[PDB]
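To start, the structure itself, in structure tokens.
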Amino acid sequence: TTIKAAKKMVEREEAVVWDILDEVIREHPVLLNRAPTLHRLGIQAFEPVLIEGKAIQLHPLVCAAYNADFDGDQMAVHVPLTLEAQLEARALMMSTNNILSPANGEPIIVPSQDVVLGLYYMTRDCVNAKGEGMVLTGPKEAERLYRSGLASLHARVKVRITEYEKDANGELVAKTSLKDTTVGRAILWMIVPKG
Amino acid sequence: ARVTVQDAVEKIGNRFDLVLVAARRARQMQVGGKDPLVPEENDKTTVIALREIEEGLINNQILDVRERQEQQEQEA
Amino acid sequence: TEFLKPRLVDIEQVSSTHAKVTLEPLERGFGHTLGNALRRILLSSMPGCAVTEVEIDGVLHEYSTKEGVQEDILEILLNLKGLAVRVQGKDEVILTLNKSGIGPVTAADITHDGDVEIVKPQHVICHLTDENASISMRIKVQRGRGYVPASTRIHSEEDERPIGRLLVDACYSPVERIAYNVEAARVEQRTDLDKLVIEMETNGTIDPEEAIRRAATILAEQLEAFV
Amino acid sequence: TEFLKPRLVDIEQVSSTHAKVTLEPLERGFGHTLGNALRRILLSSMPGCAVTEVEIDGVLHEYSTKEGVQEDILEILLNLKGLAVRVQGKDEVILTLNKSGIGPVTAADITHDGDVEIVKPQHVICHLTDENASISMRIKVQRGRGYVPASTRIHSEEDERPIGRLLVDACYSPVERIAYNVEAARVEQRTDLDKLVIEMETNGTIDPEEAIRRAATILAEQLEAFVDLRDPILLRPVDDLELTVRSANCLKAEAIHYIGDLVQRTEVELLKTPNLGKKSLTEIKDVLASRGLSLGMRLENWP
Amino acid sequence: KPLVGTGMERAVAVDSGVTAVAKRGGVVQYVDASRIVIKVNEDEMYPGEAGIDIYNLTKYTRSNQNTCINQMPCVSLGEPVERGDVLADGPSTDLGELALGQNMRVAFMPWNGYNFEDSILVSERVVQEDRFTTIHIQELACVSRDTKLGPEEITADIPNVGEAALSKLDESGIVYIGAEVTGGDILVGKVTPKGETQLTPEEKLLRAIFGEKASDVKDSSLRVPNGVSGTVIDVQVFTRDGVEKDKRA
Amino acid sequence: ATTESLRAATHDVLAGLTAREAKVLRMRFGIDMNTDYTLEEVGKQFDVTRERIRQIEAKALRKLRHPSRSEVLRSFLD
Ligand SMILES: [Mg+2]
């Protein structure tokens, strides 16, 4: 009804205020900020979700752009209020707007230490290679025989991979051939897009 | 336009005038009483204004003639 | 004794057989359990029919090239390994490929039987390069379970085979790559519950949301004598 | 080779705590899937009995001391949650424990009923060091699942409970460590079938024969959704219409107690009513139309 | 118990002073939760004493970092404790050895990127077994200063609040000992007599319509900070000379 | 919030008062006016006998104190 009735609904933690907070928290970016920031990518916007706990779950890909390892760093979270600042947060300083760094052309929002270790374990090859001799149909059979346990992540086999390149003005061409590779490179190629 | 605004910035041309006319459209959507050209599917007016931007229906001169038509309708 | 069941499913079908099935809500930690208990039974213990052997009669190795073909024998063996076929009456059903002249050998120039129903005939197998370059092979479709590779059967089969009998990588289950990611979806009082987004791309002869029900009733038959 | 179903063929009991149950027979893929599924659902979501609320006399808060008890009562709540009780019949029970004399307060002297059973009577709880100052408390055992802390139960229960009722972290999961191994089964017609023995290291408050039948039941209910699916206006008084009292004060003479008795009124009776003849009847119709009603609206079993 | 040690753990407790130190060694006679009575033997017995060294163990007092200090008794009843040994472990000790934390199974492996840049991924058993739960004793001094517009009384009748918020209070407004308060509730009802501030005409119309008559009593009671749950362990009351005491003090 | 939302609520509710009772009540307390007036000062503009303004104020009170349409005004007591 009024403002203080909603305040008493907030102070007593009603069930419906969590649903209305989930409604108001979506399509509403918020600015995450490390103190003190190191560069321009030490503060950028984020579209938050609602979880439990009393802390902010930060996306791991942008912690290198923060240079803020998980040492209990006191991050400030700033709310853009009006629609000018809300669309300025969503369309310009969201992390989906900048995959490169303002310092160099190399991405500082690159896959960091844990995920690059997992990817290096994915793209590694062996000589023993207990899934030897089986020819994989593509990324699909590669992830299938890795997840079924009959074949390992290290197998120097031939994989028919569908690849695309925009040699024309944005026109991708379809081609598939056999390449000397491993299974985990094809499982990464399942996540790699067409271009 | 929830995860990608690159189609919007390549159909408009730059970031600042795009987000200025998008905020103008959202201000005309919030208290102006205008109807959205994009379906809502449980979204706030900001990403609706961004989806109207990336659909090619909202631009600078398009919003200019859109508010000029409403001004000529109100002043008649 | 409550045992809270999900309410909304909202199957999202991208292609003809890319029915991404979601499930909301579950209990605390049932998301990974129900995502891994259904994935690996589609990987290893799902019955279906595919090609196990081949009788090309003139190619006896996987790397030895032949004549009248465009690609190598490994590529056409891989195209034969991915085949949307399903038989009803018998289990070890033998087919025959017949292609003459000059043209791309698709999945329609093969001799099918009454119990053989091809769902995807657009699967390209070979390409006839030379003029009047005929080729012929026997397609041995055997019913299997999950997946068995060529390395687990090339050591057991020690008996002498004629010139042409090779071992096809049999994709014994009719499902393709199965994967899942557990997203944290909330109810009005709890957030420890989790959504189960099952992203399943699938080949022919089976619908993905029907394959969900088939795996569910298979795992229920695995726990039928426990209540 | 179409399908194959396992069966609980042996229930091995090393002691009251250890239990090596096995499943036989399973396939190549069924040996590792049924072991991973039944271990996870029995670990967390297992309906057990834990300690929730304990009210000790003489003390007021859970960080308080007592005479001749040799330990803080916060430590007593940490061993009551590690104390297993087998409450079979009822879903909740107020277990009381009394102990006098110098000695350790074990679980063998609990004043208990017949429906419950303390499976570990030698579990250390307290150490009474005074004969004059005895120890006495109530234990509110609850039948729940998973694990709920003390802060979560007070957020969903806003009742008026008295002081001294100390909230204890309800560790409803009775199991501690569960293992499973995939070996080769002994089948004469098919050697490639796999056996699966489940090492269930838990406490005595759960039957391991019932623990398999309860864990496989919950997974069947989750697969049940997998395989099958995919007038306040008329109950109002008279005065809340904000009606003018030129006609509202006169309709109370004959019969007026609800708003449902006013829509059943007729115009010829209001014509005989004073100050309700011609003009104010239109005002009554207008204030009824302001709420959506009208004159002569018949109600269908209002009181 | 600290599993991996250094050898310094057997002396840091005895040298810190927060534990019950053995000034005179003997046989344990009677051990309570708040005190330990050790019976001194004949070799360490003085003729000018009573042969009994009672150690008044400090209960749950406040530290300088808003955490607990509790001298828990660790020795059993009827065992000899010699000179310079331990009788009661302090807040972060165990049997004379420095119990800084807890020991549990740790695995140096990645799990779904949760341990991304040296972060901790815990199980449920760190709070299911209450292993990492921690007592935290804070201080909140509800101070009743005396301004010009009347001194601050400590009463129970507070306007603009519900009866359920005042349900855990007495007639003095203070919580009872052991009241499980939640973040946002009032722990001590300490209202101030405010001056007659000039109201807006809308609130004057609201006072003219209904019976809402906000007098000089003002809701300035120091509440519980939000997010902080827990109970109360002690309510220390102090007063000035010449001031009467209510029933709670 | 309430110092403007209650003003908007009185401007919405008292606009429904379709006579001079709202016009003599807005200057009875000072709503949308500069100087707060008593019954005598609002009398010389309209109704010089004080008890007429008092009786119309009591009539507006009896109209507004009922929990039928001023419930949004009733919720502002906190
Ligand atoms: Mg740092």
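Numbering of chain A is taken from Swiss-Prot, so the residues present carry the numbers 392-586, in order.
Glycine is treated like the rest: Cβ placed from N, Cα and C.
The Cβ of A:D460 (Mg(2+) binding site) has A:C454 as same-chain neighbours under 8 Å, each 6 or more residues away in sequence. According to DSSP, A:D460 (Mg(2+) binding site) sits in a coil region rather than a helix or strand. Per Swiss-Prot, Mg(2+) binding site is recorded for A:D460, A:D462, A:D464, and the stated evidence type is experimental evidence.
Quoting Swiss-Prot on the mutagenesis of A:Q504 to P: Resistant to antibiotics salinamide A and B. Long-range neighbours of A:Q504 (mutagenesis position) (same chain, six or more residues apart, CB within less than 8 Å of its CB): none.
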Filtered recorded positions, from A:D462, A:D464, A:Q504, whose Cβ is under 6 Å from an atom of ligand 1:
A:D462, A:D464
Validating a neighbour-count step here. Other CB atoms within 10 A of the CB of A:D462 (Mg(2+) binding site): how many?
8
